[PDB]
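A quick write-up on the structure given underneath.
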Amino acid sequence: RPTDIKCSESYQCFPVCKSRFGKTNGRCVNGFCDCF
């Protein structure tokens, strides 16, 4: 899902998502993290 976690780039999200939610990967949609 999309969040409100601000990001400039996708590789910023990926580890945050893996850490926090335990998701497989993350990607920066419209400057906000989308984890999946």
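The numbering of chain A matches Swiss-Prot: 22-57, in order.
Recorded method is solution NMR.
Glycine is treated like the rest: Cβ placed from N, Cα and C.
Swiss-Prot lists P23 to A among its mutagenesis entries, and the accompanying note reads: 1.7-fold decrease in affinity to Kv11/ERG potassium channels. Summarising the environment of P23 (mutagenesis position), the number of other Cβ atoms within 10 Å of its Cβ, over all protein chains shown, is 12.
Its Cβ placed at the centre, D25 (mutagenesis position) has 6 other Cβ atoms within 10 Å. Experimental mutagenesis at this site is recorded by Swiss-Prot as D25 to A, annotated: 3.4-fold decrease in affinity to Kv11/ERG potassium channels.
Cβ environment of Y32 (mutagenesis position): no same-chain residue six or more positions apart lies under 8 Å away. For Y32 to A, Swiss-Prot lists a mutagenesis experiment annotated as follows: 14.7-fold decrease in affinity to Kv11/ERG potassium channels.
Listed in Swiss-Prot as a mutagenesis experiment, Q33 to A is described as follows: 2.3-fold decrease in affinity to Kv11/ERG potassium channels. On its own chain, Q33 (mutagenesis position) has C49, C54 as residues at least 6 apart in sequence with a Cβ closer than 8 Å to its own Cβ.
Swiss-Prot lists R41 to A among its mutagenesis entries, and the accompanying note reads: 70.6-fold decrease in affinity to Kv11/ERG potassium channels. Spatially close to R41 (mutagenesis position) yet at least six residues away along the chain is no residue at all, judged by Cβ distances under 8 angstroms.
Within 10 Å of the Cβ of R48 (mutagenesis position) there are 16 other Cβ atoms, across all protein chains. According to Swiss-Prot, the mutagenesis experiment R48 to K carries the following note: 60% loss of toxicity. No loss of activity; when associated with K-53.
A strand conformation is recorded for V50 (mutagenesis position) in the three-state DSSP classification. Around the Cβ of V50 (mutagenesis position), 13 further Cβ atoms fall within 10 Å across all displayed protein chains. Where Swiss-Prot documents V50 to A as a mutagenesis experiment, the accompanying text is: 1.2-fold decrease in affinity to ERG-potassium channels.
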Cα-Cα distance linking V50 (mutagenesis position) and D25 (mutagenesis position), given in Å to the nearest integer: 10
Length of the line joining the Cα atoms of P23 (mutagenesis position) and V50 (mutagenesis position), in Å: 8
